[PDB]
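Asker: Quick one: the structure is below, and I'll ask about it shortly.
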Amino acid sequence: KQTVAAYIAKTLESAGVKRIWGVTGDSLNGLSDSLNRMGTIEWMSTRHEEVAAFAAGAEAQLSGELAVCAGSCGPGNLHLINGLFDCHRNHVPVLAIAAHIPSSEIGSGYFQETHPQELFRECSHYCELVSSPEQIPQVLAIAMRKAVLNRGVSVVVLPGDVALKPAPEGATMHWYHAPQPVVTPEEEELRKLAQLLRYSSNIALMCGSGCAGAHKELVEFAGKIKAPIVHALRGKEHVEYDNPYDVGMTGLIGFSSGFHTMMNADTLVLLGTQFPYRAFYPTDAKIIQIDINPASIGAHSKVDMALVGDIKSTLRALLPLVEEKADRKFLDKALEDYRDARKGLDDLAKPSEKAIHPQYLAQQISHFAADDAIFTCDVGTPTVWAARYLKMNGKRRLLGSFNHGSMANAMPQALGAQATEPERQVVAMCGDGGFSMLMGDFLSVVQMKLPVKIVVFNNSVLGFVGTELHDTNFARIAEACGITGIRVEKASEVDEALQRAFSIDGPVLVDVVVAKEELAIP
Amino acid sequence: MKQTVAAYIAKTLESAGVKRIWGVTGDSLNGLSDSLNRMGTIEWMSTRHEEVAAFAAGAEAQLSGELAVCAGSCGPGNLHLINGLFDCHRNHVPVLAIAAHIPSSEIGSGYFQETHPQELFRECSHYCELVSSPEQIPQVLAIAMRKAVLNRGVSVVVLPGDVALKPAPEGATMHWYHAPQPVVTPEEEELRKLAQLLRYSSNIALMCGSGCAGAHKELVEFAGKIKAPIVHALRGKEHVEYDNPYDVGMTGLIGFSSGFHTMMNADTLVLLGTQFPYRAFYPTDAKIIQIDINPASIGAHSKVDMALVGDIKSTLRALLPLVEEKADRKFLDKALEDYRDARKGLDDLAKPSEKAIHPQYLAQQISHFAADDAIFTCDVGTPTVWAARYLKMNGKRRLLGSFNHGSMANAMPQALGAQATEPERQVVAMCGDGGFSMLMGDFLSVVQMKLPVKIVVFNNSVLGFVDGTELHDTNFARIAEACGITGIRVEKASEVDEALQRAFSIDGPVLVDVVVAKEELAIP
Amino acid sequence: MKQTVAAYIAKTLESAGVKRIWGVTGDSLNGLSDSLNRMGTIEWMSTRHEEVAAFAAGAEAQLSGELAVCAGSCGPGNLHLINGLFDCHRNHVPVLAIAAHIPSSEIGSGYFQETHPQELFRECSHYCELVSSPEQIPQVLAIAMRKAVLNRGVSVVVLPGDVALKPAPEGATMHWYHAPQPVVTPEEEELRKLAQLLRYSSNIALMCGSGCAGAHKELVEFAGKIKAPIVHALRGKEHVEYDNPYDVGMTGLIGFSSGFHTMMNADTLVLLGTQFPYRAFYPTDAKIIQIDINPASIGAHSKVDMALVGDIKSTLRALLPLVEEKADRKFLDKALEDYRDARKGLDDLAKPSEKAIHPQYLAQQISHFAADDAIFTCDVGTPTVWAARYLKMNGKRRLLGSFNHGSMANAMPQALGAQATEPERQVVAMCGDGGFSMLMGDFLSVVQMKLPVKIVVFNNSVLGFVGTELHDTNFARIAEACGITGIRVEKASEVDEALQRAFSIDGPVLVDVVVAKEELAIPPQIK
Ligand SMILES: Cc1cc2nc3c(=O)[nH]c(=O)nc-3n(C[C@H](O)[C@H](O)[C@H](O)COP(=O)(O)OP(=O)(O)OC[C@H]3O[C@@H](n4cnc5c(N)ncnc54)[C@H](O)[C@@H]3O)c2cc1C
Ligand SMILES: Cc1cc2nc3c(=O)[nH]c(=O)nc-3n(C[C@H](O)[C@H](O)[C@H](O)COP(=O)(O)OP(=O)(O)OC[C@H]3O[C@@H](n4cnc5c(N)ncnc54)[C@H](O)[C@@H]3O)c2cc1C
Ligand SMILES: Cc1cc2nc3c(=O)[nH]c(=O)nc-3n(C[C@H](O)[C@H](O)[C@H](O)COP(=O)(O)OP(=O)(O)OC[C@H]3O[C@@H](n4cnc5c(N)ncnc54)[C@H](O)[C@@H]3O)c2cc1C
Ligand SMILES: Cc1ncc(C[n+]2csc(CCOP(=O)(O)OP(=O)(O)O)c2C)c(N)n1
Ligand SMILES: Cc1ncc(C[n+]2csc(CCOP(=O)(O)OP(=O)(O)O)c2C)c(N)n1
Ligand SMILES: Cc1ncc(C[n+]2csc(CCOP(=O)(O)OP(=O)(O)O)c2C)c(N)n1
Ligand SMILES: [Mg+2]
Ligand SMILES: [Mg+2]
Ligand SMILES: [Mg+2]
């Protein structure tokens, strides 16, 4: 004998969830009451539910495990929506509990009435209203299983009255963790691919986050066929380290070596990528794509050969079939292009008496941040600088809103990262627009005591792609909130400001006045 | 080489091997019709109601294992597809629907025939998008086709008639690379855990669904190794219920005692590739193990103590060598004995009589006289019960229905698709009188398309599965004759054998209108 | 009152005056069937396809002016209603759809027959909600019924079969108060402005749609006062094209020259209760004034220089005394002359011949021999063209079609609803061969319900309006096999007697008329 809400909480507990992110409301009484009497799952109270969703997404990204957020009826859960798009687009396992108005009032135009079970369809792969307690075991099981195994958001919509009703007595709360299966293409398909590669030249690999966990195989594959690698942004943390074949990125924020290697390839292998910018794929090259998701195949380019498979096990099965190629002209030219490009990048990142080049600031962040720091970066120029200047190493992490493309993601994600890894350094590279767009949750940094290092790229503008922001002193604002604030205006002050911020035993905001820059590198 | 968006679509489908498109025309489909006529390779199959086009395409996809296509004109045209598309999607068969749409310039104004197909079809598809711009078509079509084929379901492309007539992007490619399913099998560690669990479990039953298609050999070997009786969900019947000494029937209301009891009494239950939806028929204190390729199926209709994601064939192949042979066969032997009793009860109901024709007799005789490799379709209603209980399967015969979506009137439309896909093969539609008359207009398609379907109407002059249950008494044989198809009216049990034999021999379509009694479901 | 949710619904409908519910049963409808049986007042009308139940309910609501109801079982059952509900909603007729739903405990699990009707029906309704809890039903049903009747369109109530069987709330009331439409008239200032504008406008035409229903007298008086020819949109035909010396026909592709030119050449155009959707047929150079009760109609298919919200009857009554009589009638006289030419062209196409039966001859003869108060329905396709051009209206006859939603196969199903609603009245369905065969199963409903519909099939063995070839079918033979009289007509000389026979027979009849391919154009009259 327990409530529907208790059944949910116990089942989550069994699946190993550690916390739920949200803001309360009366519609969530059943859930709050369960959490209080359970005393194991921790409630993380944010100032805006949007931030709860972002934070849960960051937690799921880092842990590889189901994360949970919740919102009260109407406006409460509606506030989650932009953060849930980010979670879903980032392919991270997140369950959203959307509390709903009393079921008796549905359809009458009631106080706070919305229809969450319709609103959230696009940003989830499962979304249903629990009208009856008898639904909860099936609805919760499918929701959790899809969130974890399909890697995305599931939404359970729970009227507050239904939450307080008795759960079905025979229902079980134990959760069996089923890992991903091994997914690899048919042997014949691998043989066909190997044969194709045998007779292809000037091959480049475009690698995305689907290569996570396959570093060793990827590097061995590139070396075997002599293929330079370019990586999509979400592949950066997984691909751009211990990798003599990596030659950068394309797209507008990429650089010349990535751009040319991609354009000039005669054969292109897309490995676990969704890189969306169609005009950056070459016009006449064979294109081969390997992905676990049929929906990704052909999404942003023609495809001459498609294979469904997980990158790690596909490459393991493929490697022994692939003959080593001696011809390395294309690779050598790409590497030479890369050397030139990096040098161009580096020339932009120097100290000056004029104004602080944000690329200098980003470079120094990378230089002084921990060996295993977790970085988040706001959509806007901070994404450009992170892409171009953060050095990855297989331990560091980079989170952003790279697919959904939302401003204001950095600090909220940092919040989730820091709570998930309390001992780890977390550095939020924020825009002034981004930081102020969800500024209220700066107070969460204090309230939750999460030592997040916030660095604001204060260009007092909405700089990426004019439209001015009033000269704001964020350091002063931090101090007023009870967090250490450091105002940086001279390039010579940068090094010491970052070192101080990182050493302080607590959260810090470094407010750096930076120059407006350009995207292209001459 | 300039070409229209519609031509680009048609060429791409041609390259993917599509042979026909099912629909009814309209002006909003001019682009498409024009290019099908120019191309002269994909055949246009014109039905009387677009709902039937969708059912038929689903039957084609079910039988061929390959992408099938249907189309509808703007507004009401494509809207007519919807019930059939639910059936396709629920049956997990690869179908592309081209929904022609009003001219894009009139969208949002309350125009003649305005609907929003890109919203309507969300639920019965895994991909559904409006093509506003010619520049979309290569990506939209690629994703639509790839998802339909590999995710096994319906994709919808909504195409305003004016956009269809615009130039396709010049660099777009129309060649289609056929990517087969991957091999999907659980990690080794998980298989060893399962093997260990089975080693310490007793009284194991297997509940097998259509996910076992292609895995017959492994399934039977597995059951024999651990001594587990098999019960099958309805959509597993054609794949599981033959050359199988472990099979003990079905549960659910249309199942029977042996299936019922074996399921209820098991201490360990292994769900293999099944979505069997009737929650109260799963046992209450059993360990439940479920193997499925689709995370959404896991735990959908029962608790799950151990879940594994994997394809049945490849999972059982990897699992078998890890599983120790069990000597204890009491549970299996008792299930088999139950089964012997149940099958005798079933047989007692299927006898000729002077009173009235027992539909179960009729079904039994259909099974007896139909070809070794006949394709059967059956209407939702009593014909589904009789098919389930009396059609003998053998690894060549096929059974199609609307088993998940549960729509009346599916049998003849599916038969239409089956017959066109396999022109040399015998196709037998087991129809209800409600079902047949609900989409009766496409009976004319049987003549127009010259598809020798054998239609057998279970004429109980009622909506018998379930006020408004009485249908005015109707002679469907007479209606057939008036349409130019042979009609045989059967009212005495003694006439059944010869009526079926004549129908099956006739070189053309035939409707056999059999007056059958009302029957109870339970069996004494 | 101890009763179930379904019983509460049935009693409330009974109190609102509903006489019948159209549908096909299913187990998910047990609660409702149960209640209807026990009540014995509302009649269940069983069709062969639920799509037909929806069309038929729409026809009933169109003719009676009152709430009509249809129902469907869970999943495929109610899903089958959808195309007919689009027609109802687009025709602005009050219809409640009861969509039975799977047991609420199975929702979200991928259950047998699972759909989400509360999402599917959003576009073709102005109210659509799931009843999860018995406590909802009084509010949900009250809003559903009120919106259907007063907003004139479809409301959908989605009702899981288990919830249907639960107790209704004990204090709920089942009595229904009928609230009529309010009087809606523009503010006096706006009428004054309009009158002033008309005073200084010339060459004025009126484009009149079904919003003019009930305003014939005022409309004709208004046109005469300012000397404005009237053209009518198709759905205005039955309301406007009779006892009207100002009416000069229709535009659009199926309209004719006089309508076309009057519309194109006007310097001032007044849209009265119309949604005429074909944008290119509005004049490019004229002042446009639109009066409508629905803000969503204003400017939907043309620019608008002056807009007024009001009901046509009230608005014209308040406007007339403000409007000065105009002496200048050149524009009107020219339109009337154009009209005389156009009707003559129309008439020349409607002659008997030994070659083949011109469908326009067939339509003309239907109009000539049908009752003076017949109800006509016509399939989307050529029958709509012929009805538009050849049916003579008179203020008693009615014309139903699928004119906005534009669905094939509407004619016979609408005829079914019309005949049941008016059992003593002659109902003539002008069907296409495509239309008739597309929902042919419900031909059996004509027998089962014993509705004496007169079906006339324009058998051109093609999908003629717009892969169009249909195998030669003999529908008369099919009728006979179904137990209905069938008359096969192949010579023009046989038409007159075939129609007279069909209309006299005390029962339903199908007249299968082999007709020729035609064109929309009408050759000009001497100039
Ligand atoms: C302001 C801004 C500018 C940007 N500009 C650029 C730019 O110039 N260049 C750039 O590159 N990015 C840019 N982006 C980021 C860009 O939008 C995309 O987010 C990114 O390029 C996609 O990276 P990915 O392909 O790894 O994406 P993901 O979305 O992470 O794709 C993962 C892919 O791998 C597949 N996959 C996952 N797991 C496996 C597996 N085990 N085996 C096989 N396949 C698997 C998935 O199905 C999916 O297709 C920008 C972002 C922002 C905010
Ligand atoms: C009137 C009527 C009465 C009915 N009553 C009954 C009844 O009493 N009993 C009954 O059993 N049915 C009954 N049904 C049918 C029932 O509703 C379901 O259709 C049926 O039980 C489900 O069968 P299944 O599990 O094969 O379904 P499917 O939907 O075919 O299930 C397939 C499952 O296998 C998975 N899968 C697919 N491919 C693979 C693979 N390669 N490897 C691993 N997994 C895979 C899928 O993800 C899915 O979960 C009735 C139907 C009707 C119309
Ligand atoms: C094959 C085919 C071809 C067609 N071609 C043509 C054609 O060539 N020409 C043609 O005219 N039609 C044609 N149509 C029909 C056409 O599509 C439109 O449905 C029709 O023109 C609309 O007529 P209406 O304005 O009366 O429409 P309705 O939809 O009946 O619009 C009524 C309008 O009045 C408003 N209203 C209602 N009540 C009141 C009131 N009391 N006071 C004020 N306003 C009120 C409503 O809000 C609405 O704006 C065709 C149909 C078909 C099937
Ligand atoms: C919520 C949201 N609003 C608007 C945009 C459009 N947009 C993208 S980048 C950007 C500028 C971001 O400003 P800031 O955070 O200050 O970053 P900057 O580029 O200035 O460094 C805007 C307005 C967006 N991506 N998301
Ligand atoms: C489109 C549709 N309408 C209604 C139902 C509910 N229903 C299920 S079986 C049935 C009666 C079936 O009639 P018939 O085709 O004659 O089969 P039988 O009478 O032999 O059971 C009905 C009305 C349904 N499943 N699908
Ligand atoms: C359900 C539906 N499908 C398709 C269309 C497109 N369409 C419009 S008219 C027509 C021809 C109708 O054929 P028929 O009923 O025989 O009429 P006619 O031949 O007299 O034009 C078609 C197929 C439609 N409007 N509605
Ligand atoms: Mg900025
Ligand atoms: Mg029957
Ligand atoms: Mg025709």
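Residue numbering for chain B follows Swiss-Prot; the residues present correspond to positions 1-466, 478-535, in that order.
Placed from the backbone N, Cα and C atoms, the Cβ positions cover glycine too.
Taken from Swiss-Prot, the feature thiamine diphosphate binding site applies to B:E50, B:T382, B:406-408, B:433-435, B:460-466. Per Swiss-Prot, the feature FAD binding site maps to B:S210, B:234-235, B:251-254, B:274-278, B:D292, B:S297, B:311-312, B:403-404; the stated evidence is experimental evidence. Marked as Mg(2+) binding site by Swiss-Prot: B:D433, B:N460, B:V462. In Swiss-Prot, a mutagenesis experiment is listed as B:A533 to T, annotated with the note In poxB11; poor activity in vivo, no longer activated by lipids.
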Asker: Which whole-number value in Å describes the distance between the Cα atoms of B:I312 (FAD binding site) and B:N460 (thiamine diphosphate binding site)?
Answerer: 40
Asker: Among all the protein chains here, how many other CB atoms are within 10 A of the CB of B:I312 (FAD binding site)?
Answerer: 27
Asker: Please list, in sequence order, the residues in the chain of B:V466 (thiamine diphosphate binding site) that are at least six apart in sequence and whose C-beta is under 8 Å away from its C-beta.
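Answerer: In sequence order, B:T480 meet the Cβ cut-off.
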Asker: Where among the binding-site residues B:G406, B:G434, B:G464 do you find the Cβ with the fewest other Cβ atoms within 10 Å?
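Answerer: Checked B:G406, B:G434, B:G464; of these binding-site residues, fewest Cβ neighbours within 10 Å: B:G464.
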Asker: Using all protein chains in view, find how many other C-beta atoms are within 10 Å of the C-beta of B:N460 (thiamine diphosphate binding site).
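Answerer: Excluding its own Cβ, the number within 10 Å is 23.
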Asker: In whole Å, how far is B:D433 (Mg(2+) binding site) from B:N460 (thiamine diphosphate binding site) when you measure between their Cα atoms?
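Answerer: Pair distance, Cα basis, whole Å: 7 Å.
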Asker: Which binding-site residues of B:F276, B:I312, B:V462 contact ligand 8 in the sense of C-beta under 6 Å?
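Answerer: So the answer is B:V462.
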Asker: In sequence order, which same-chain residues at least six apart have a C-beta under 8 angstroms from B:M408 (thiamine diphosphate binding site)?
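Answerer: Within the chain, B:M408 (thiamine diphosphate binding site) has Cβ neighbours under 8 Å at B:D379, B:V380, B:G381, B:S402, B:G432, B:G434, B:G435, B:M438.
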Asker: What binding-site residues from B:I254, B:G406, B:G464 have a chain C Cβ less than 8 Å from their own Cβ?
Answerer: B:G406
Asker: Say we define neighbours as other CB atoms within 10 Å of the CB. Which of the binding-site residues B:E50, B:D433 has the fewest?
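Answerer: Candidates: the binding-site residues B:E50, B:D433. Fewest Cβ atoms within 10 Å: B:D433.
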Asker: Expressed to the nearest Å, what is the distance separating B:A533 (mutagenesis position) and B:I254 (FAD binding site) at their Cα atoms?
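Answerer: Spelling it out, the Cα of B:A533 (mutagenesis position) and the Cα of B:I254 (FAD binding site) are 8 Å apart.
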Asker: Excluding B:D433, B:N460, B:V462, which residues of the same chain place their Cβ within 8 Å of the centroid of the Cβ atoms of the recorded Mg(2+) site?
Answerer: B:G432, B:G434, B:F458, B:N459, B:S461, B:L463, B:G464, B:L482, B:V527, B:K529
Asker: What same-chain residues, at least 6 away in sequence, bring their CB to under 8 Å of the CB of B:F276 (FAD binding site)?
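Answerer: The answer is B:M207, B:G209, B:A233, B:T251, B:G252, B:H301.
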Asker: Long-range same-chain neighbours of B:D292 (FAD binding site), Cβ under 8 Å, sequence gap at least 6?
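Answerer: Set apart from B:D292 (FAD binding site) by at least 6 residues yet with Cβ under 8 Å, we have B:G211, B:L271, B:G273, B:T274, B:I298, B:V309, B:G310.
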Asker: Applying a 10 Å Cβ distance cut-off over all chains shown, what neighbour count does B:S210 (FAD binding site) have?
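Answerer: Looking across every protein chain shown, the total is 22.
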Asker: Taking the Cβ of B:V462 (thiamine diphosphate binding site) as reference, which residues of that chain separated by at least 6 in sequence fall under 8 Å from it?
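Answerer: Spatial neighbours, sequence-distant, of B:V462 (thiamine diphosphate binding site): B:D433, B:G434, B:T480, B:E481, B:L482, B:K529.
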Asker: Taking only the Cα atoms, work out how far B:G406 (thiamine diphosphate binding site) lies from B:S210 (FAD binding site), in Å, as a whole number.
Answerer: 16
